[PDB]
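Below is one structure; the comments refer to it alone.
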Amino acid sequence: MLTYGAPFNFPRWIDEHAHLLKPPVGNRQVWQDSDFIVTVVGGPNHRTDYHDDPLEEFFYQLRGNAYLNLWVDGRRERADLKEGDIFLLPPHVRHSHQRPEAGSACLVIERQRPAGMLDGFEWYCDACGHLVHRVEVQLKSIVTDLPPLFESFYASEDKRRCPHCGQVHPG
Ligand SMILES: [Fe+2]
Ligand SMILES: [Fe+2]
């Protein structure tokens with residue numbers, strides 16, 4: 001009943017999957033159908049959306065440097081993930097995970113969401129900090145439900161107009 005297999009060497013697994021840590025996919029899950037969602041995140045990859053995870057996220061930056069853009073107490077903040085850093089993110093802290101370096105690798109551990117507990121993705125306005133857009137989605141469906149929601153927000157400027165000012169968010 002060792003459902004997830006035997007122990008194996010992690011640096012070698014990361015070496016073997018380094019081509020998946022590059023653009024365009026930029027990440028690779030370790031075990032399937034587990035309660036703990038164990039992912040290695042690579043680079044270069046940049047994103048303007050903020051994740052609203054209903055549960056905690058654990059980070060261990062194994063290779064290279066990266067950083068999280070955070071929405072903390074109404075303001076934008078930057079949390080560095082230098083090589084060797086660990087970090088535990090409380091639920092619902094909006095975060096945008098930036099990875100400027102090729103060859104970087106970050107261990108990210110999350111929990112499977114119970115059904116009905118949805119993930120949020122949001123965009124904020126650079127000028128007034130107001131929320132511009134939010135989409136919601138069940139984690140188990142993201143590979144095949146999120147890009148069209150992103151694309152729809154990205155392919156058109158009405159959704160990008162901040163309701164408090166009018167600045168069209170980028171694309
Ligand atoms: Fe996240
Ligand atoms: Fe604004």
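Note that the numbers count up from 1, one per residue, in the order the chain is shown.
Method on record in the header is X-ray crystallography, 1.8 Å.
Any Cβ shown, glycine's included, is placed from N, Cα and C.
The secondary structure of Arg47 (mutagenesis position), as reduced to three states from DSSP, is coil rather than helix or strand. There are 14 other Cβ atoms within 10 Å of the Cβ belonging to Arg47 (mutagenesis position). For the mutagenesis result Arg47 to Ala, the note given in Swiss-Prot is Increases KM for 3-hydroxyanthranilate 7-fold. Decreases activity 1000-fold.
Residues or ranges marked as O2 binding site in Swiss-Prot: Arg47.
If you look up Swiss-Prot, you'll see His51, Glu57, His95 marked as Fe cation 1 binding site. Within 10 Å of the C-beta atom of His95 (Fe cation 1 binding site) sit 20 other C-beta atoms, taking all shown protein chains into account.
The substrate binding site annotation in Swiss-Prot covers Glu57, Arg99, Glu110. Taking a C-beta cut-off of under 8 Å and a sequence gap of six or more, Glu57 (Fe cation 1 binding site) has these contacts in its own chain: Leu88, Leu89, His95, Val108, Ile109, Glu110.
According to Swiss-Prot, the mutagenesis experiment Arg99 to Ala carries this note: Increases KM for 3-hydroxyanthranilate 40-fold. Decreases activity 5000-fold. The Cβ neighbour count for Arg99 (mutagenesis position), using a 10 Å radius and every protein chain shown, is 25. Under the three-state DSSP scheme, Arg99 (mutagenesis position) falls in the strand class.
For the mutagenesis of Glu110 to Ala, Swiss-Prot gives this note: Decreases KM for 3-hydroxyanthranilate 2-fold. Decreases activity 2000-fold. The structure shown keeps the original residue. Within 10 Å of the Cβ of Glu110 (mutagenesis position) there are 18 other Cβ atoms, across all protein chains.
The Fe cation 2 binding site feature in Swiss-Prot is assigned to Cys125, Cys128, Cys162, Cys165. Taking Cβ-Cβ distances under 8 Å and a sequence gap of 6 or more within the same chain, the neighbours of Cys165 (Fe cation 2 binding site) are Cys125, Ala127, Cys128, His130.
DSSP assigns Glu57 (Fe cation 1 binding site) to a strand segment in the three-state reduction. Around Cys125 (Fe cation 2 binding site), a 10 Å sphere centred on its CB holds 20 further CB atoms from the protein chains shown.
Under 6 Å, Cβ to nearest atom of ligand 1: this is the test, and of the recorded positions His51, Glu57, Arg99, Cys128 it is passed by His51, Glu57. Contact annotation for recorded positions (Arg47, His51, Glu57, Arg99, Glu110) versus ligand 2: none, no CB falling under 6 Å from a ligand atom.
Residue environment of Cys128 (Fe cation 2 binding site) contains 13 other Cβ atoms, counted within 10 Å of its Cβ in all protein chains. In the three-state DSSP reading, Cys162 (Fe cation 2 binding site) counts as coil.
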